[PDB]
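These notes concern the structure reproduced below.
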Amino acid sequence: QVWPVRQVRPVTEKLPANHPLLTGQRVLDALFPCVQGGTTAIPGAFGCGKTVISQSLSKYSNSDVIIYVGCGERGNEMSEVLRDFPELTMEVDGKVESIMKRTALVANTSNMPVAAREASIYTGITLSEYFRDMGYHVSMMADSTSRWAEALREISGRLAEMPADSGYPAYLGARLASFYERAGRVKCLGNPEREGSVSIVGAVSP
Amino acid sequence: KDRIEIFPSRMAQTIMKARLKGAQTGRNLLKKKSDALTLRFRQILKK
Amino acid sequence: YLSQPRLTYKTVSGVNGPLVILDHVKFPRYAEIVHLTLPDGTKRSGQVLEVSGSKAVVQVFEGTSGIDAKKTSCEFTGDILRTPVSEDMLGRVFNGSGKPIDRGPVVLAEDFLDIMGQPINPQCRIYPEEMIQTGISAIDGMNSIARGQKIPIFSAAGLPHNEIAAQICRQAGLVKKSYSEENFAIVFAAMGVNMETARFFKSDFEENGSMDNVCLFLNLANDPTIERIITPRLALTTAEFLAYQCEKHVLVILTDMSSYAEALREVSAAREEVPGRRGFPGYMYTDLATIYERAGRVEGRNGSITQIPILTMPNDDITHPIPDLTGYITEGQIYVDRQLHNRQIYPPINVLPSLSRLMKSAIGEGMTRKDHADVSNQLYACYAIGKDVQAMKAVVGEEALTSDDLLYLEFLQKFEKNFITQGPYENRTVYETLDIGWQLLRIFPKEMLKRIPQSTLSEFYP
Amino acid sequence: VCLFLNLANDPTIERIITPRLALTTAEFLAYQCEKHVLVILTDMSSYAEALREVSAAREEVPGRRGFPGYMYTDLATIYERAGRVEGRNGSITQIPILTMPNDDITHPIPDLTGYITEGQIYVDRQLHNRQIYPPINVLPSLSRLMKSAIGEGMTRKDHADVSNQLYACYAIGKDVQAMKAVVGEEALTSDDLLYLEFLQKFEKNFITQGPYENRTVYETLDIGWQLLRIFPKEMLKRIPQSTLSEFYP
Amino acid sequence: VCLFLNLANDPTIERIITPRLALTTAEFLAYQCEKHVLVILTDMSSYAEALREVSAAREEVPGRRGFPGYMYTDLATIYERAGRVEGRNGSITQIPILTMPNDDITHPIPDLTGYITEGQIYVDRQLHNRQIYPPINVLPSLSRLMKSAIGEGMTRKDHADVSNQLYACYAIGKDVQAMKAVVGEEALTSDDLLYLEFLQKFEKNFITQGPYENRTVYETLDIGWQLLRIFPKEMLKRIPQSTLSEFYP
Amino acid sequence: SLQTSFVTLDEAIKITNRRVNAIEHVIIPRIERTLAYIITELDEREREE
């Protein structure tokens, strides 16, 4: 199939957030609950073990399909991810299944063309929407929204566009609103009745 | 009064940054001195 | 390859500033090089900047002075700027364009390469593992540099950073564990520098017997700006050839990229693109990214590349675009503080705000030694406490202090006396630095070593 | 109930047309059916953003924070469609809801909101951190129509002076609390203690309210009088003496 | 006296010509009649505004704050019409008045006038708020008198030294005033009280001067000496020893 | 002697604590507001250019 990346795949209808999202970690699961189809944010500065949070999500979750996304990560820093992520393990009837056949990776380095970095996020949300129309529970993570934002700012500056407050062009708020509402729980469209959903979490580099 | 009266310029920014750093350090030292005095206060109040 | 003959034109529509308008050109290329011949007989060179229709505009490196409207001529290479490269370039010096500065001959073209370079497949990147000896106690013990880690250095104007770079180049090397140091090399690149600090480099690097593993580039301030923008890419490409096509580990040093940014502003102004933040084009971020991300190890090869640039901070402003973006695309930084320079400490490194993101893998038991990480962390923490204790003494008075505070103050004093100061030529081995650290640590009594595991304390403290 | 919907996924430019259609419907009902109509807009910030985007595409003269220079005329056009008309029993009431970019109030959006409407209500994040269901800050929330529906014959004789005295007492309370935050506690006087008690009881009783509670105006004035009785008779410089004699006991 | 009058209600364009019409007559009287001339101009901000009108109408590249770039050369042209000349007698003494946008000394107009005129006298708003008829702040002011007023044929030898000492003392007094705004009066030493007391006396007597009250230069220096006598002789560092022995008692 | 020293001690303590609160709750917010305003104005100038 070929599907435009900027178009939202239609759905039969939307449903409230009912089922709760699960994680192996105790604190995040008990006191600050998430939902199947929710939206989360988390800081991403150096020196914090968010990689452990990534591993906790990938190993242990109500979902079944996962998408890691990237928009420029300082080279070696994501080289570490490319080295270590495929080596992770799960348990399915005791089978290791360390292949991570429940994850698809999309990554970008700093030197990749600006268009690719900008469109990586929309690529990820397109893939998650597709695998949600499949009828599953999907989860996405973004690497650093700020770097996507400054990539957008640079692309705007290339065309010589009027800068808004603090330099970033006016697209920011509306684009983020659209991107985040693309998630949620829904009933899929198709004659075999089914359902799916899309959780999402994102990083912020203040 | 809530805004210090000075026209915007780069050197206003530099001067205010320096004043901010100085005020922060002075606050830290003054808090330290209060802490030392309170330590002595408690110590002589032992009995 | 090319077999067609080269062309010549005399149609010169006009000139505006450092650019020259021509017309009636058949299939002009974008960035093809051309030569110029003034009527009086002088030679020049330039690069095609923009192309539209049968017209084509060209910038001139050496300036547009003396150009005649009707009596000039030009020639077209018909191809993009290529470089001659070879492993025998060591021991030489050049002027950015590749013209030799010393009295040697032209470099034989063992190979031709495209200066613009290529991106690197992220799948092939390998996490850096080993560490490079530098001979400086601050850079080696308190901090570290891995085989691939890109670490810039910040330094305000008028402070001795060129001396630090020169000493690093002189005393560079690998850790002697017992395929040796012969594999290591250096590519040094200085841009937009005074004639002083240039004679100094070309003389001093010769005076210490190290030209067998150095390939040097100079570009004075008065040179064309286009030479300035071109030079670092040339350096990076020769580094890539020497490191990847031939199995070598290469340490690239760049000086004062702020002048590179100035040249970028120049070329942007020539093309008449609207400035943005602080008079800098927005795409300078991606440009700097292109000048970066030429490091790290690669599978299927045993080589490495490691960038250590230097920057001039305008008025100690961390939020200025240049250092901020550089931090966004680098893995650490080393600071230089004015007060330390006023204290006549030859290495003015202030190790507190500095930080290296890849310490945990650069050192270890298979590496220099097992106790290294513990020693480093303990040293950092106790130095912080010592600065705090000097602040304490600033008010509370010396008589109100405890024995612990005296230990901290004495340790601090001896620390800047010995650990920081090296001398302009003292090449300290890593083991020597760790020994000095242990000697300084022994001043404190056994129990205060909270960051030290007990086993290491038993092994080394006595 | 008439609803016009616009999710964020809809085209940005259509939001410029969206409100005017609702306003046209409201005008039709008001001035051709004698229907008393209330109107609510969820977020004019999105309207401002879309208008900014259009203007930036049209390279128009900028203003404050790169906003279009002519928001004044546009927003006036949107909001002017309200009030009452002679000879007809219809009416139109407008209640837009604005989202500040942050705690600032001097941002151009609220600034151009200020000139239009004859009053405004303020919601304070700090009071929401205190877990008060209507976190309303009275001080920045004047209403320019406190003249034609207040007093005897409309609500009650002693209304406006009670409101003014409560305003003054609350302001003094904020001032003395700020003073206490620095000077300490032992340096405060009796009147300061009275003002602090007034603040505590006023925030506990007056503003506090259930999600479905419905107080008449009369009991609200009764509660206000109960709060005011804390102070001595002589300290209410904002009230004429006759009302003080009439309602104090 | 010869007057030229351009009023606010007249068209602004003739402001471009008016100053030169004044200066041509001035220089003719100064170089064809040997008559000494004091030429007054006022509110050059309007002249700069007229230049802005012309430049904006002509769509030239703006410089700083919409002012044309070559207005620097223009001001150089209009100010370089003073000074003596050999073989003749008489001269011109140029005294413009400059209206100030807000209070930013770093505004383009005052800055460029600072690069051409040798000196500048500053009028301060704070002093006028504190009711001082000549509200002049000595600190920002400066002139090129180092070679003019000496004493050998001029006022007297101690003149310049006295002036410099007063200036330094005033600067230190303002520093003490700033210090007092932070901490209480307890931290003040004898020196700080002396400096403050000097500040009030100097402000209230020296600068304070009603209109029509011509003062001889010697009287002014005597007043300065009276102010100096307040401090004991040891802290007057700038003063040469011989002058100190001669005049302090 | 003990209580006599104690008196002056607690007076100095209260004075210093009052000064600490004064420095903390007044000067710094004003400086931060001024810095934000300055940044905004410089941004406006750049945008206009």
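Note that chain A carries Swiss-Prot numbering, so the residues on display, from first to last, are 207-412.
Using N, Cα and C of the backbone, Cβ positions are placed for all residues, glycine too.
Look at Swiss-Prot and you will find A:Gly250, A:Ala251, A:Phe252, A:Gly253, A:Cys254, A:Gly255, A:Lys256, A:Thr257 tagged as ATP binding site, backed by sequence analysis. Classification of A:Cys254 (ATP binding site) by DSSP places it in coil, neither helical nor stranded.
Swiss-Prot documents A:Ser384 to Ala as a published mutagenesis change and attaches the note Significant loss in AMPK-mediated phosphorylation. In sequence order, the list of same-chain residues 6 or more apart from A:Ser384 (mutagenesis position) whose Cβ falls under 8 Å from its Cβ is empty.
Its Cβ placed at the centre, A:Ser411 (mutagenesis position) has 15 other Cβ atoms within 10 Å. According to DSSP, A:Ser411 (mutagenesis position) sits in a coil region rather than a helix or strand. Among the sequence features in Swiss-Prot, the mutagenesis site A:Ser411 to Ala is noted as follows: Reduces the interaction with CRYAB and MTOR.
Secondary structure from DSSP puts A:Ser384 (mutagenesis position) in a helix. Of the listed binding-site residues, namely A:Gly250, A:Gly253, the sparsest CB environment within 10 A is found at A:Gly253. A 10 Å cutoff on Cβ-Cβ distances gives A:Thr257 (ATP binding site) a total of 12 other Cβ atoms nearby, all chains included. If you check the binding-site residues A:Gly250, A:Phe252, A:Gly255 against A:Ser411 (mutagenesis position), the ones with a Cα inside 10 Å of its Cα are A:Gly250, A:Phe252. Proximity to chain D, defined as a C-beta distance under 8 Å, is registered for the following recorded positions out of A:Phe252, A:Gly253, A:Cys254, A:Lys256, A:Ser384, A:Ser411: A:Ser384.
Cβ atoms within 8 Å of the centroid of the Cβ atoms of A:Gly250, A:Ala251, A:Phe252, A:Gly253, A:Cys254, A:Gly255, A:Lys256, A:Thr257 (the ATP site) belong to the same-chain residues A:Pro249, site residues excluded. Contacting chain C by the Cβ rule (under 8 Å between Cβ atoms), the binding-site residues A:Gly250, A:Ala251, A:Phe252, A:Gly253, A:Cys254, A:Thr257 reduce to A:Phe252.
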